[PDB]
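Asker: The structure's right below; bear with me while I get my questions together.
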Amino acid sequence: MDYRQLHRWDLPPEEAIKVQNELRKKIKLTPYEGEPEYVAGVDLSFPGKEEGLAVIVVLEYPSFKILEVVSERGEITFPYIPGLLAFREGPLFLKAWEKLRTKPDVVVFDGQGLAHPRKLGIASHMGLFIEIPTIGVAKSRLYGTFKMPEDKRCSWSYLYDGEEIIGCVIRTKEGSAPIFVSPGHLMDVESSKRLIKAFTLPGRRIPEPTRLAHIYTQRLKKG
DNA sequence: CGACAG
DNA sequence: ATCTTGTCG
Ligand SMILES: [Mg+2]
């Protein structure tokens, strides 16, 4: 499954950031109306200090049926640095993406999207490469301010960057902590919340695209 | 000084 | 993310 290599990955943090500020300029926060047919999810596990195993799950909507699953295990050199995750989990994902045969209508990542210090989280960054609509679903905050929603099964609040709306916090499960949703590329707030609320079966905290992509991500690190 | 996706 | 088993609701 093709894509566009917009630049090189091995860059000292400082350049990587200049790359991000430049890229943020090509983001299209357009709407996504209508229901999707094919929906994928991405995640990475780490079998070794510097070895990561990437995994992509493509699902049939709304039957949530698993139509295809590819992977790619490899070396990881760029260290983890809040705000620069794309330069870590990004390359190995693209290696797995090449093995994919079904065309996703929208891919969903395990990390921020618009809710990033420079408005370019891994979700944003990858959408630009593979030019498909993307969303970012994270389990903790990185950027933006909000009002912790009620602990009621479907409550929610908006994620702000001042007066600007950049995402939203949803409590998809009682007793458990909220998730952080924000648009990648070719996507907007009101749409992502809609869709994400749609991909989360009752009783679970995390949506199926990512919740399965993770399971395989850990499992493949063993049996 | 604090904060800081995975 | 990862180190780790049982245990509490
Ligand atoms: Mg992960």
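Per deposition record, X-ray crystallography, 2.8 Å.
Using N, Cα and C of the backbone, Cβ positions are placed for all residues, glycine too.
Pulled these features from Swiss-Prot for this protein:
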| type | residues | note |
| --- | --- | --- |
| BINDING | A:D43, A:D110 | Mg(2+) binding site |
| MUTAGEN | A:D43 to A | Complete loss of enzyme activity |
| MUTAGEN | A:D110 to A | Complete loss of enzyme activity |
Asker: A:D110 (mutagenesis position) to A:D43 (mutagenesis position): how many Å between their Cα atoms?
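Answerer: Per the Cα atoms, A:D110 (mutagenesis position) and A:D43 (mutagenesis position) stand 6 Å apart.
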Asker: For A:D43 (mutagenesis position), which residues of its chain lie six or more apart in sequence with Cβ-Cβ distance below 8 Å?
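Answerer: Residues satisfying the criterion: A:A54, A:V55, A:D110, A:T210, A:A213, A:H214, A:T217.
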Asker: Kindly assign A:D43 (mutagenesis position) to one of the three DSSP-derived states: helix, strand or coil.
Answerer: strand
